[PDB]
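Peer 1: Can you keep this structure in mind? I'll have questions shortly.
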Amino acid sequence: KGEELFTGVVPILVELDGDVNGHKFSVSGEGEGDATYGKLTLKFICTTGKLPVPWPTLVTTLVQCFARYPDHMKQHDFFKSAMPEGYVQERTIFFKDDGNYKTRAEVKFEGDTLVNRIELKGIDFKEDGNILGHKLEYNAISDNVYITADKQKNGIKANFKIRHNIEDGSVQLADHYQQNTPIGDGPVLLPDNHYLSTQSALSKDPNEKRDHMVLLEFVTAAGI
């Protein structure tokens, strides 16, 4: 029944509250998802002023229910099967030689709108590292999200790496560990091992003076 909620274009709202090394901030996002094409278009605004971390480091945190699952893999789509009640998504994100983010999000429908409500806590960051020093390029990210079942939680786990370009030509690795658990008590689809091929293009609205990010993203399941 959850998959039927994604056959057309679905409005998306994202709300994040964060604290990284004591720097508190909030982000609000709005956009649309079209799972038929695995396509997401969103604009995010820092509602508290200036974002204290680089926008690219928040992309993965800021709705994998919008993935395009090929017909032959649709029985492996945990994310839609949890809807409309939703799922809790938790991550730890280890920035190599720097701090970590720990995130908890609730992803669910509020009426016809798919909502991603997030809390983010970052600790152990270096004052003059790539994150708090804002040394990362405003650059796209792309990678594969490796998904496995977590029967014990009636959910899934995932792992993946993001390579963020640094301004000097080097790379800041962000190792992601993820867990998803359903909010409701209904049956869900527990998948065989597979991946999500994900690509995010980042841009700016030339007329927008608030600190913000425009995002175009494609997400497609594969590996079966």
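By Swiss-Prot numbering, chain A shows 3-64, 68-229, in order.
The way this entry was determined, per its header, is X-ray crystallography, 1.4 Å.
Every residue gets a Cβ built from N, Cα and C, even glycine.
Sharing the feature lines straight out of Swiss-Prot:
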- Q69 to L: In RSGFP4; increases fluorescence and shifts the major exitation peak to 489-490 nm; when associated with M-64 and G-65 (MUTAGEN)
- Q69 to M: In Citrinine; leads to excitation and emission peaks of 516 and 529 nm, respectively; when associated with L-68; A-72 and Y-203 (MUTAGEN)
- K79 to R: In Topaz; shifts the major emission and exitation peak up to 20 nm; when associated with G-65; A-72 and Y-203 (MUTAGEN)
- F99 to S: In alphaGFP/cycle 3 GFP; improves folding at 37 degrees Celsius, reduces aggregation at high concentrations, and increases the diffusibility of the protein inside cells; when associated with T-153 and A-163 (MUTAGEN)
- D103 to E: In mut1.27; shifts fluorescence lifetime from 3.03 to 2.85 ns; when associated with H-145 (MUTAGEN)
- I128 to V: In EBFP2.0; shifts the excitation and emission spectra to shorter wavelengths and increases quantum yields compared to BFP; when associated with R-30; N-39; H-66; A-72; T-105; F-145; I-150; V-155; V-171; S-198; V-206 and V-224 (MUTAGEN)
- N149 to K: Increases fluorescence at warmer temperatures such as 37 degrees Celsius. In Esmerald; leads to brighter fluorescence; when associated with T-65; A-72; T-153 and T-167. In VisGreen; leads to brighter fluorescence; when associated with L-64; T-65; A-72 and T-167 (MUTAGEN)
- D155 to V: In EBFP2.0; shifts the excitation and emission spectra to shorter wavelengths and increases quantum yields compared to BFP; when associated with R-30; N-39; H-66; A-72; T-105; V-128; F-145; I-150; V-171; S-198; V-206 and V-224 (MUTAGEN)
- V176 to A: In mut2.1; shifts fluorescence lifetime from 3.03 to 2.50 ns; when associated with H-145 and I-198 (MUTAGEN)
- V193 to A: In mut1.5; shifts fluorescence lifetime from 3.03 to 2.72 ns; when associated with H-145 (MUTAGEN)
- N198 to I: In mut2.1; shifts fluorescence lifetime from 3.03 to 2.50 ns; when associated with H-145 and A-176 (MUTAGEN)
- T203 to H, W or F: Results in significantly red-shifted excitation and emission maxima (MUTAGEN)
- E222 to G: Suppresses the 399 nm excitation peak, leaving only the longer wavelength peak at 475 nm (MUTAGEN)
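Walk me through where these features lie, including what they touch and how far apart they are.
Peer 2: The DSSP secondary structure for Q69 (mutagenesis position) is helix. The Cβ of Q69 (mutagenesis position) has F84, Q94, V150, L201, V224 as same-chain neighbours under 8 Å, each 6 or more residues away in sequence.
DSSP assigns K79 (mutagenesis position) to a helix in the three-state reduction. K79 (mutagenesis position): 13 other CB atoms within 10 A of its CB, across all protein chains.
DSSP classifies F99 (mutagenesis position) as strand under the three-state reduction. For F99 (mutagenesis position), the count of additional Cβ atoms within 10 Å of its Cβ stands at 16 [all protein chains shown].
In the structure as shown, the Cβ atom of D103 (mutagenesis position) sits within 10 Å of 18 other Cβ atoms.
Long-range C-beta contacts of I128 (mutagenesis position), restricted to its own chain and to partners at least six residues apart, with a cutoff below 8 Å, comprise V22, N23, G104, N105, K107. In the three-state DSSP assignment, the secondary structure recorded for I128 (mutagenesis position) is strand.
Its Cβ placed at the centre, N149 (mutagenesis position) has 14 other Cβ atoms within 10 Å.
The Cβ of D155 (mutagenesis position) has 16 neighbouring Cβ atoms from other residues within 10 Å, across all protein chains displayed.
In the three-state DSSP reading, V176 (mutagenesis position) counts as strand.
In this structure, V193 (mutagenesis position) belongs to neither helix nor strand by DSSP; it is coil. Note: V193 (mutagenesis position) has non-local neighbours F83, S86, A87, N159, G160, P187, i.e. same-chain residues 6+ apart with C-beta under 8 A of its own C-beta.
Around the Cβ of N198 (mutagenesis position), a 10 Å sphere holds 11 further Cβ atoms from the protein chains shown.
Under DSSP, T203 (mutagenesis position) is assigned to a strand (E or B) in the three-state scheme. Non-local neighbourhood of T203 (mutagenesis position): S147, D148, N149, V150, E222, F223, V224, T225, each in the same chain, at least six residues away, with C-beta under 8 Å from its C-beta.
DSSP assigns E222 (mutagenesis position) to a strand segment in the three-state reduction.
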Peer 1: Which secondary structure state does DSSP assign to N198 (mutagenesis position), in the simple three-class scheme?
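Peer 2: It is coil.
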Peer 1: Could you tell me which of these mutagenesis positions, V176, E222, has the greatest number of Cβ atoms within 10 Å of its own Cβ?
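Peer 2: Answer by Cβ density within 10 Å: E222.
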Peer 1: Cα-Cα separation of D155 (mutagenesis position) and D103 (mutagenesis position), in Å?
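Peer 2: Between the alpha carbons of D155 (mutagenesis position) and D103 (mutagenesis position) there are 29 Å.
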